[PDB]
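Okay, structure first, notes after.
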Amino acid sequence: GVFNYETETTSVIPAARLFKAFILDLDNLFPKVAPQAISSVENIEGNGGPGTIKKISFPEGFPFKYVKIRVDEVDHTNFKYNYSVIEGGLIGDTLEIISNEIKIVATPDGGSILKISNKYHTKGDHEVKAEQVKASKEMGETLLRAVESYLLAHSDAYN
């Protein structure tokens, strides 16, 4: 079956600046600012753009050592990133693929909102565990705070 979860979290960073840091520089930024969430990021092939296969490793004592991601879309106009988790974790056992889309929309504040979508395609009768959804939500929030905070402490960065 295919099961959709959606969150939204707000940021005081302008959408255009957030997209640059959060999405376009995530390979460098993430293991830098959130080493408690992410210990490295390696591009197995590609730029970082559509077609890229990427390896994300997790710190010592996470449930899984690493996931592998396929980047499908990096829309610089509408501030969007589409990627699918194709290897690691429960992928190939309980899950077929997890496809994700992140979008950054400007708010009437001058800040922004991250809209996250996570589509789990399960194998057979296996059902998504609430703990997987919560850990994904939590991970998104730690990465987002850690980036926003870095941006506020380095005001000339990504303008």
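In order, the residues displayed for chain A correspond to 2-160 in Swiss-Prot numbering, which applies throughout.
When the header is checked for method, it gives X-ray crystallography, 2.5 Å.
Keep in mind that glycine also has a Cβ here, set from the backbone N, Cα and C atoms.
Per Swiss-Prot, brassinolide binding site is recorded for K55, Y82, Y84, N101, and the stated evidence type is similarity to another entry. For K55 (brassinolide binding site), other Cβ atoms within 10 Å of its Cβ number 19. DSSP gives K55 (brassinolide binding site) a strand state.
Among the mutagenesis entries in Swiss-Prot is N29 to T, noted as: Slightly reduced interaction with BV16; when associated with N-33. The secondary structure of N29 (mutagenesis position), as reduced to three states from DSSP, is helical.
For the mutagenesis of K33 to N, Swiss-Prot gives this note: Slightly reduced interaction with BV16; when associated with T-29. The structure shown keeps the original residue. Around the Cβ of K33 (mutagenesis position), 14 further Cβ atoms fall within 10 Å across all displayed protein chains.
Annotation of the mutagenesis experiment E46 to S in Swiss-Prot: Strongly reduced interaction with BV16, hypoallergenic. Listed in sequence order, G52, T53, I54 are the same-chain residues six or more apart from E46 (mutagenesis position) with CB atoms under 8 A from its CB. In this structure, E46 (mutagenesis position) is part of a beta strand by DSSP.
Record note (Swiss-Prot) on the mutagenesis of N48 to S: Slightly reduced interaction with BV16. For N48 (mutagenesis position), the number of other Cβ atoms no farther than 10 Å from its own Cβ, over all displayed protein chains, is 10.
Experimental mutagenesis at this site is recorded by Swiss-Prot as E61 to S, annotated: Slightly reduced interaction with BV16. When Cβ atoms from all protein chains are considered, those within 10 Å of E61 (mutagenesis position) total 7, not counting its own.
DSSP assigns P109 (mutagenesis position) to coil, not to a helix or a strand. While the structure shown retains the original residue, Swiss-Prot records the mutagenesis experiment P109 to G with this note: Slightly reduced interaction with BV16.
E61 (mutagenesis position) has none of the binding-site residues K55, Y82, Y84, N101 nearby, counting only those with a Cα within 10 angstroms of its own Cα. Note on proximity: of the mutagenesis positions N29, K33, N48, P109, the one nearest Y84 (brassinolide binding site) is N48, by Cα distance. Cα of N29 (mutagenesis position) to Cα of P109 (mutagenesis position): a span of 30 Å. Under the DSSP three-state reduction, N101 (brassinolide binding site) is assigned to strand. Taking the Cα of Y82 (brassinolide binding site) as the reference point, the closest of the mutagenesis positions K33, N48, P109 is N48. Reduced to three states, the DSSP call for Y84 (brassinolide binding site) is strand.
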